[PDB]
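Student: Here it is, the structure in full.
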Amino acid sequence: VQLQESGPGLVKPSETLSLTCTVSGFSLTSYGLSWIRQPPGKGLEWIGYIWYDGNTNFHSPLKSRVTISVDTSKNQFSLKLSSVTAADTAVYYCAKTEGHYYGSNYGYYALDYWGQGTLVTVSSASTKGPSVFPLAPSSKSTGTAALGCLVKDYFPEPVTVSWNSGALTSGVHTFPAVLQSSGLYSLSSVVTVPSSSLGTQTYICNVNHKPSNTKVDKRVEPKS
Amino acid sequence: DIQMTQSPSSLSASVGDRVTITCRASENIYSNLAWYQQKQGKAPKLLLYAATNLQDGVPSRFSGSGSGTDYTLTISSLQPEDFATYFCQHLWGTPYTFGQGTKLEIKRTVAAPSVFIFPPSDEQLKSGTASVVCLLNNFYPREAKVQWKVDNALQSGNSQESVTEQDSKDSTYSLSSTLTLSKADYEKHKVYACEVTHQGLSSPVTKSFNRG
Amino acid sequence: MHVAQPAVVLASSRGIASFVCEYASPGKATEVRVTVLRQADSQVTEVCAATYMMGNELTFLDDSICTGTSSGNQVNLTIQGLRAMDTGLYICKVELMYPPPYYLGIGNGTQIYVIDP
Ligand SMILES: *[C@@H]1O[C@H](CO)[C@@H](O)[C@H](O)[C@H]1NC(C)=O
């Protein structure tokens, strides 16, 4: 019914990449587990699979380097890619592969349930944590006001931002990161909230840079 | 071994229209095809299995057709929520290769941006950095020009724009232009303006501030 | 998964009917089970069955009314000793067991006709 990927955001080049896919709702059913990757702004690519038999017999451009396995006790599958290079920067998904009854026949497989997906950027650089500053609303009442947070200088991707620990949600706009001249990433997050509720409403942005294991809750308010 | 090719790589179509996505396979796959919907930032969601049979959760406006090698999608009465990049996949062979994917675009009604500008926080100035941000909020189409000016001195290769993808409900865009000065260069100038010219508005709108 | 077989067959005066069941396979199906069903007056029942290991012949179950020979992805099924009472639709069911994934196919069926001298 559910599953999620767990892997390091960064890995150095020409050394084995190791992922895991902790799962729940598997076994007690004829299951099959696939691995898929997707480079930035690029299409999906199927890697391999593994079935409840333990059978990992398949072929693919990556079959040479990949080594899929399963730890039945811990309920997690493990993909292992060898000698990684810049080409292997991508979002890696694991997905349940399930058959279907259609008419008299059975089969017609398809990736039924997907995981969230863990992004891994192979690179020699070191992990830098973000500095986060406020973007307060200026003196202007009327449509409405606008505020945001600036997450600057961090490596590697990604960072995830949520306002009021997921409460606000409406009207938010968290922009895609941009690669600065230095080589460190930076993005902005923005919300448009009523001018009525500015000094009588608290606004916090929850940034989280998992690769560096840093998490910040910055409060944004007018500058007197 | 068995490759897939979709078409078109991208397309546009207004809300309420009927749109189709074709996906031809090299060999015969006997309707062992799957369709997927991916809204960037999330994993893809399975719509159709067995070429024509649609998954429980999916609305009825999604439907599939075809047989053998050529297969298609169809969205009778398109909705704004259907903005995504759609993929087809065969599962009749050792490698379950995906298609290149088609990017569906909404094409909404003309709308002007709400311009905002943000001076660099004093918290940031301590570090020695100076980032002044300009915000274009909720507009269409994406084609928009922003000009930075520092004491009426145009800034050209100093900003970095970042545009968000079409919204799920609004069907609009939003742009984040960030100008990056030196802590010294910043507080050695007075006026900072963000001139926004766009199709939705008649006169180019400027939003500025004087650091103080 | 689609499996094809003759639409209709005539049993010789001797009483010998034959038909091939060729099936679609993803490739390299080491084990395959063929199963023939007889659809009588509104009822279906298994008359014979056999496993098919690649690189060798069939292995039918004892008391199977059928006997067959392999040829890649198709079996040449022949049934002997037929009379008018045995006239019906002979559906053949084929399923890929090993290696996974598992598939299951059923054909339209061969309508075998018979008449006694
Ligand atoms: C099927 O079996 C019968 C009896 O041997 C005969 O027609 C032949 O061997 C097979 N037919 C074909 C077309 O292969």
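Using Swiss-Prot numbers, chain C covers 38-154, in order.
Method on record in the header is X-ray crystallography, 3.0 Å.
Cβ from N, Cα, C; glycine included.
Not my notes, these are from Swiss-Prot:
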| type | residues | note |
| --- | --- | --- |
| DOMAIN | C:39-140 | domain 'Ig-like V-type' |
| MUTAGEN | C:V45 to D | Strongly reduced interaction with CD80, CD86 and ICOSLG |
| MUTAGEN | C:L47 to D | Strongly reduced interaction with CD80, CD86 and ICOSLG |
| MUTAGEN | C:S49 to A | Strongly reduced interaction with CD80, CD86 and ICOSLG |
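Please go over these features one by one and say how buried each is and what sits next to it.
Tutor: In the three-state DSSP scheme, C:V45 (mutagenesis position) is classed as strand.
Under 8 Å, Cβ to Cβ, and six or more positions away along its own chain, C:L47 (mutagenesis position) finds C:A54, C:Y150.
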Student: Using a 10 Å radius around its CB, how many other CB atoms surround C:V45 (mutagenesis position)?
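Tutor: That number is 11.
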